[PDB]
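Structure first, then comments.
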Amino acid sequence: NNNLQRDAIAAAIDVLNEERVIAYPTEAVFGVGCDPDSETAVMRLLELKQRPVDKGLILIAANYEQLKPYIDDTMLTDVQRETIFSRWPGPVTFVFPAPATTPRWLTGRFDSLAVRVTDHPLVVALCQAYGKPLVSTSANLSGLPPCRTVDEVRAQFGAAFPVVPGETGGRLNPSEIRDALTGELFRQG
């Protein structure tokens, strides 16, 4: 309990100052994340990745406080809250038409940003702590093995702090990125 709280806080402040990427819980396969609105994210991606920069990974939020000014308020409405709140917190990512006013280095590809909201794991504590989302990236590098579990990054770096220990049942990939513009299913028959 207390240790977990410290772990979340440690990751938030550490990355804030250290400016990098740390282990992030995933609703499917272990991944890593960082602090939104930061030069390190764009640079660290373009660094070893150099390609997905335009696509722009998926970001995880814990509070709607950041979904309210990050998307037009026309999409969002009392029924939307109820519906998203009454229909799972967010098991799938949706791409909303980000505002033109905002920069373009966040996607630079097209006017649509894929984001997801989750409220149940240690993610909140980490996001809530920072008071803002956590960018979500896949657990991989240029050629360095991934992080099957926190036991990995640990044997790998000795974290045991800048990490969010845990586990998951085991699923293929039910979480995807749908066009929030229509929200239509994949099947057409």
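Note that chain A is numbered according to Swiss-Prot, with residues 2-190 shown in order.
Looking at the header, which is where the method is noted, we find solution NMR.
Cβ coordinates are placed from backbone N, Cα and C, and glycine is handled just like the others.
Annotated domain 'YrdC-like' per Swiss-Prot: 7-190, in sequence order.
Looking at Swiss-Prot, the entry for mutagenesis of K50 to A says: Loss of activity. Taking a C-beta cut-off of under 8 Å and a sequence gap of six or more, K50 (mutagenesis position) has no contacts in its own chain.
According to its DSSP assignment, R52 (mutagenesis position) is coil. In this chain, no residue six or more apart from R52 (mutagenesis position) has a CB-CB distance below 8 Å. Experimental mutagenesis at this site is recorded by Swiss-Prot as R52 to A, annotated: Loss of activity.
Here the Cβ of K56 (mutagenesis position) has 15 other Cβ atoms within 10 Å, regardless of which shown protein chain they belong to. Under mutagenesis, Swiss-Prot gives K56 to A with this note: No change in activity.
In sequence order, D55, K56, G57 constitute the residues six or more apart from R110 (mutagenesis position) in its chain with CB-CB distances below 8 Å. Reduced to three states, the DSSP call for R110 (mutagenesis position) is coil. One mutagenesis experiment named in Swiss-Prot is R110 to A, and its note says No change in activity.
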